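Engineer: Please see the structure below; I have some questions.
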2 protein chains.
Amino acid sequence: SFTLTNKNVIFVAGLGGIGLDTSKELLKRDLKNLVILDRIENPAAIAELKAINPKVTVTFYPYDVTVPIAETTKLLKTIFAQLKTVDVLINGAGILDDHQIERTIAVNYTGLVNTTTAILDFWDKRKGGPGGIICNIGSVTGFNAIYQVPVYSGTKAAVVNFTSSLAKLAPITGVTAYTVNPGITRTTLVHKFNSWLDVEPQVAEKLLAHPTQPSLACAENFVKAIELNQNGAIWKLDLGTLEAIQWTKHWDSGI
Amino acid sequence: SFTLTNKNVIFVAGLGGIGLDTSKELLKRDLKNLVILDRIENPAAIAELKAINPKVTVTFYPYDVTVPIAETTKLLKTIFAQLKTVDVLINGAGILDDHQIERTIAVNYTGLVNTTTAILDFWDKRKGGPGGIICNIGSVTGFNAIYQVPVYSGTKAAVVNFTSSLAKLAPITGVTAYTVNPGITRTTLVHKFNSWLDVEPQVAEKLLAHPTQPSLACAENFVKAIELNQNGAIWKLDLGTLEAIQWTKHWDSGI
Ligand SMILES: NC(=O)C1=CN([C@@H]2O[C@H](COP(=O)(O)OP(=O)(O)OC[C@H]3O[C@@H](n4cnc5c(N)ncnc54)[C@H](O)[C@@H]3O)[C@@H](O)[C@H]2O)C=CC1
Ligand SMILES: NC(=O)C1=CN([C@@H]2O[C@H](COP(=O)(O)OP(=O)(O)OC[C@H]3O[C@@H](n4cnc5c(N)ncnc54)[C@H](O)[C@@H]3O)[C@@H](O)[C@H]2O)C=CC1
């Protein structure tokens, strides 16, 4: 059975609203190492995380997912030299700002793809690596968009589809994967944000008038999903529950 | 009832395998103008297109969809100075090469989004424009991936999701939209191509063992879908036919 006990986890975007709560939730278990990679530099959050569980070593490295893949490789080299093995990679970076088209795509899709691609060099069983687990943070918008943020939603559709494909490639690579797709979660991401071409200037207000869940509840279900360790899962973390999507079979390549 | 008669159409990627056949099919109708934008330079094809229908004016402009949006704006300014009005925009650029991660995303999703965003400056009714129609070329891989090209399939998932959102924004912008999503079509795109991290080196050979359709049949159904002019349609152009797809409602924002 899978357990987080004595595991080495890399958490990209571990200091954000959902990230920090998920990091705190993870530290209730006796991981060996929790390595947080983020562009947020918050020494006080790191101090808090180090204080939760004395049995876990918490390390922070500054990281911007939009750098070229060679730079990600350089940092992974440093982290694998420090840890030797990495069991789980959580790719959680995301921005919500449809005024930033290039950056939305670079952070939410390209960066996630590149960190995954870069860690496959250390883990791919075809290269003699040990395999690994990838947990990608998608979004319910990858199933059905928030149409007022069309660019963002399309990036999340890409993450869901890409992750489902990674899971189908597990037999070849040895790396399993799944998405955790939160519903609307109360963080700074959704407190105030820009709709594409300002189609809906009151998008944040309108969205937050409907049901949401706190980041603590999302984090609880995020770690429960990790512990279930189900390759190919399309987990939905909405309104405080943990559910899973049955993706519609519209077409099949035959291969 | 919508008609292509006397319309002005901009077709990005109108000279490729599907593109050129669709351009020929469009010229069976009495368009006012067909403006082909592509990075392919094929003067013989442009002369051939001009000769199909003497009532239509065919103009070619070299164009690479990966340029920054301000460049696309400069080109569109020129086309609107040339023709005054544009009725339909077809975004059809695509590459299939999972060894080119950044370029696959830049061509298949970012470029499409940018051309759409640039033309909205001219068409958005909130900018005093006349509205318009956007036809985006997706792919069946946006419904269900070819998992051996996970980066490409994710880009197409993004196009389908983004286009659906454009259609929901029509009441605000005046710009309607739909995707045409071909199944496997016999063009040079699929004769030989690279899988992500070479997970499947014989991906083209394996895929081509399964059913494919001619690009001419795809083109016939592409123009039929344009003539149906259904805002929000998700068209599947597979095995020589045209069918709508009903997208599953897994989640709803409430707005
Ligand atoms: N809050 C919500 O309603 C939902 C959030 N999501 C996703 O959850 C994840 C976290 O979102 P929240 O915690 O709500 O937002 P947030 O804004 O508090 O956190 C975003 C996280 O991404 C990191 N990040 C952003 N750009 C980065 C870059 N270039 N390099 C490295 N890290 C970068 C931030 O520093 C932070 O760790 C994102 O992937 C978001 O798209 C999914 C669905 C719902
Ligand atoms: N052939 C197939 O099985 C399928 C094709 N598709 C899509 O259909 C479209 C056409 O593909 P095919 O005709 O089969 O392949 P193709 O390789 O013959 O045509 C690709 C087209 O995209 C253009 N393009 C590529 N990069 C560009 C750039 N940077 N700027 C401007 N134009 C650029 C090419 O010059 C050409 O017009 C693409 O969007 C492709 O993803 C969708 C599903 C099935």
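Since chain A takes its numbers from Swiss-Prot, the residues it shows come out as 2-256.
So this one's X-ray crystallography, 1.6 Å, going by the header.
Every residue, even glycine, has its Cβ placed from backbone N, Cα and C.
For reference, Swiss-Prot lists these features for the protein:
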type     : residues                   : note
VARIANT  : A:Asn9 to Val              : In allele Adh-UF
BINDING  : A:12-41, A:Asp65, A:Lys157 : NAD(+) binding site
VARIANT  : A:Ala52 to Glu             : In allele Adh-F'
VARIANT  : A:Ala71 to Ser             : In strain: NC16
MUTAGEN  : A:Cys136 to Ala            : No decrease in activity
BINDING  : A:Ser140                   : substrate binding site
ACT_SITE : A:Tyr153                   : active site, proton acceptor
MUTAGEN  : A:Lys157 to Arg            : Retains only 2.2% activity
Engineer: Report the recorded positions (A:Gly20, A:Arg40, A:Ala52, A:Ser140, A:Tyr153) that meet this criterion: Cβ distance to the nearest atom of ligand 1 under 6 Å. Use sequence order and write none if nothing qualifies.
Structural biologist: A:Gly20, A:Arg40, A:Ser140
Engineer: Would you find the one among the recorded positions A:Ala52, A:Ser140 whose Cβ has the most company, meaning other Cβ atoms within 10 Å?
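Structural biologist: Of the recorded positions A:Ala52, A:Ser140, the highest Cβ count within 10 Å belongs to A:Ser140.
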Engineer: Looking at the recorded positions A:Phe12, A:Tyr153, which sits with the largest number of other Cβ atoms within 10 Å of its Cβ?
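Structural biologist: By the 10 Å Cβ neighbour count, A:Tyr153 comes out on top.
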Engineer: Per DSSP, A:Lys157 (mutagenesis position) is which: helix, strand or coil?
Structural biologist: helix
Engineer: Within 10 Å of the Cβ of A:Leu32 (NAD(+) binding site), how many other Cβ atoms are there?
Structural biologist: 23
Engineer: According to DSSP, which of helix, strand or coil covers A:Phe12 (NAD(+) binding site)?
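Structural biologist: Looking at the DSSP assignment, A:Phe12 (NAD(+) binding site) belongs to a strand.
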Engineer: Using a Cβ-Cβ cut-off under 8 angstroms and a sequence gap of six or more, which residues of the chain neighbour A:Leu16 (NAD(+) binding site)?
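Structural biologist: In sequence order, A:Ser24, A:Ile37, A:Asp39, A:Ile41, A:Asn43, A:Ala46 meet the Cβ cut-off.
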Engineer: Report, as a single number, how many Cβ atoms besides its own are within 10 Å of the Cβ of A:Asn9 (variant position).
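Structural biologist: Summing over all protein chains shown, A:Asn9 (variant position) has 20 other Cβ atoms within 10 Å.
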